[PDB]
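As structure tokens, the structure follows; a few thoughts come after it.
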Amino acid sequence: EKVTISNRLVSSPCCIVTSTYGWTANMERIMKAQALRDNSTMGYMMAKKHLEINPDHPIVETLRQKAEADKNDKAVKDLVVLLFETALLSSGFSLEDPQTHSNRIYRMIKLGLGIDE
Amino acid sequence: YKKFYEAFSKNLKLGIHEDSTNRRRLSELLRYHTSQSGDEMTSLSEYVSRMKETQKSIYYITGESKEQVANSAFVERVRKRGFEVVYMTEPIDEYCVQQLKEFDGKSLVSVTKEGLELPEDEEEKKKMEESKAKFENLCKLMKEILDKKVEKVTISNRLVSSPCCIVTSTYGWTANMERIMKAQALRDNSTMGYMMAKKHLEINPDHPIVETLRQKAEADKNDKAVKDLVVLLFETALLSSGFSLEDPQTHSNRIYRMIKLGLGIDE
Amino acid sequence: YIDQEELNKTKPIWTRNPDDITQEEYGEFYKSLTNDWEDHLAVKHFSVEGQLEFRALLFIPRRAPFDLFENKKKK
Amino acid sequence: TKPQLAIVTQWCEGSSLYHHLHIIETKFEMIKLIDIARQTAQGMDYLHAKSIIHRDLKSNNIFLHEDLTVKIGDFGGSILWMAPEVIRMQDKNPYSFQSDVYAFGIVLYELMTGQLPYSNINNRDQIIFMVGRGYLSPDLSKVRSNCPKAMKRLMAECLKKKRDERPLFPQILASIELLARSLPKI
């Protein structure tokens, strides 16, 4: 929903936050992961989320000075979604499709190994 | 039956767990989604119609989300041969499947139970056992660097597009109830000691990475690079089966370590 | 033949003067309420001689009972 | 926004028994074994107190639940070791409490012992022919060093001439309880 900057980070490119009226990470996980969940209606109501960035880690600065040049680039989208998902995983939430994730890391390590073909 | 089953399925799924006089009679009012019906529930009794001849027992999987399990790494082998499977992705589904173990002379076996095998052509036996008898040393020397976490690593048949996967053991717990128990509120904390299920790693000797490991295996006896690569791949494999790590910083640092090489100069 | 008097051996305890009571006797009395291999941890005795008349005695077990997650058993 | 209240669990599965006999031991002091014996004796005494037969108590029919608690199973050490009463196929009713008593005795004795009798020579047809004439006797060398005196005397006294003058359950229970509460240390 929203993206902003705050004072909570010293060495993390990004972190995730919940709404003022919304269950936190662990609360939502424990509530939905229990039997007799009755997820018919209550499940599709909660867990609003937002995002923040630190303007200190030089990765964000190089990202900004790259994005100011090209406004429709290619590597920007997969890079940003990779950072989003990694912060998503290391914040208590659960990914929707681990197979695609593992695929992206596998192709990344393969191309770093320079295999190609 | 569609509008009824969507509403009060919880009651039947609970009742099948705790009753003895009338269990076989209740074993047909369940409707599932199978991998031949895109958006229609399928009866298991009607499922008994179309199977192959040599096949034994029904095959099933349990997950956390419909799409999350819809394309899983384990399935990519048992799906190419045209068989049929079902998805029970709900906390109570584990309770139902744990107790019921039979249906009209058949057995219920899931994909992740100590390396299932399926009857098939003869000529694949010899090449697979040749890989057994030729890759004993890499399998031997990899257990030294990994301390007592996994029990055994072998080559089986569930992997065609992924290098590694994790499977549990028969006498022990399963992954999804590993989370139903942690998520349970009023429980003791002394039970984890005993009935955690011991873990099994599975490798695929098709991805070129495993062969590329061999040259440095017979080349270099041991060094930093092999340790780094093996711990990286193992920790990634731990996520692949729905397991949640205990120290996400350790893996986050390892993923951030190379994105800086991505643009070049670290320092 | 046999003569068995042990049908009543545990003397009622909530009637005596609170001051003249030691801990061991609480121990043996608590033993013969739940067959076990352990003693209690704390006790409480009092009474209310108001317009209502009664007395009470409460104990604190050491180890939590293993079966408290039932629903409608006989409490 | 419309809160909630906590919810409880249902129950958990126990493990088996016979698996513990061959593969995994996890040995503590024998006091736990004697405790197991006293609970299982009390349970089977209660069951049989209502004139109830069992027709089998094979060591796999035990589920070791939470802690050390026995749950008696029915569905599939003495699985082939019952009395020739089974081989008796006269009047089609050889069944009696005597077989159950003897089976409990041998099963508990072996469970204390921890290993299987008669594992070297195995010829079912020749065993049954030898049962017809020239029946054997149990081996005496196979005995534990720390066999308790009361239990040794009971088991020796159980079978002398006929397997019909066996005692009745609660005095066995009394022997169990006296031997248990007669040797903690003093």
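Numbers in chain B come straight from Swiss-Prot, and the residues shown are 426-692, in order.
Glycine too: its Cβ is placed from the backbone N, Cα and C atoms.
Here is what Swiss-Prot says about this protein:
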MUTAGEN   B:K531 to A  Highly decreases the signal of SMYD2-dependent HSP90AB1 methylation; when associated with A-574. Diminishes dimerized form; when associated with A-574. Reduces interaction with STIP1 or CDC37; when associated with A-574
MUTAGEN   B:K574 to A  Decreases the signal of SMYD2-dependent HSP90AB1 methylation. Highly decreases the signal of SMYD2-dependent HSP90AB1 methylation; when associated with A-531. Diminishes dimerized form; when associated with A-531. Reduces interaction with STIP1 or CDC37; when associated with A-531
MUTAGEN   B:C590 to A, N or D  Reduced ATPase activity and client protein activation
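Shown here: features listed in Swiss-Prot, placed on the structure.
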{"residue": "B:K531", "record": "mutagenesis position", "DSSP class": "strand"}
{"residue": "B:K574", "record": "mutagenesis position", "DSSP class": "coil"}
{"residue": "B:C590", "record": "mutagenesis position", "DSSP class": "strand"}
(request) Sort out for me which one of B:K531, B:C590 has the most neighbouring CB atoms within 10 A, since those are the mutagenesis positions we care about. (result) B:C590
(message) Under 8 Å between C-beta atoms and at least six apart in sequence, can you list the same-chain neighbours of B:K574 (mutagenesis position), or say none if there are none?
(response) B:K624
(message) Can you tell me the CA-to-CA distance separating B:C590 (mutagenesis position) and B:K531 (mutagenesis position), as a whole number of Å?
(response) 27
(request) Would you list the mutagenesis positions among B:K531, B:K574, B:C590 that come within less than 8 Å, Cβ to Cβ, of chain A, in the order they occur in the sequence, writing 'none' if nothing qualifies? (result) none
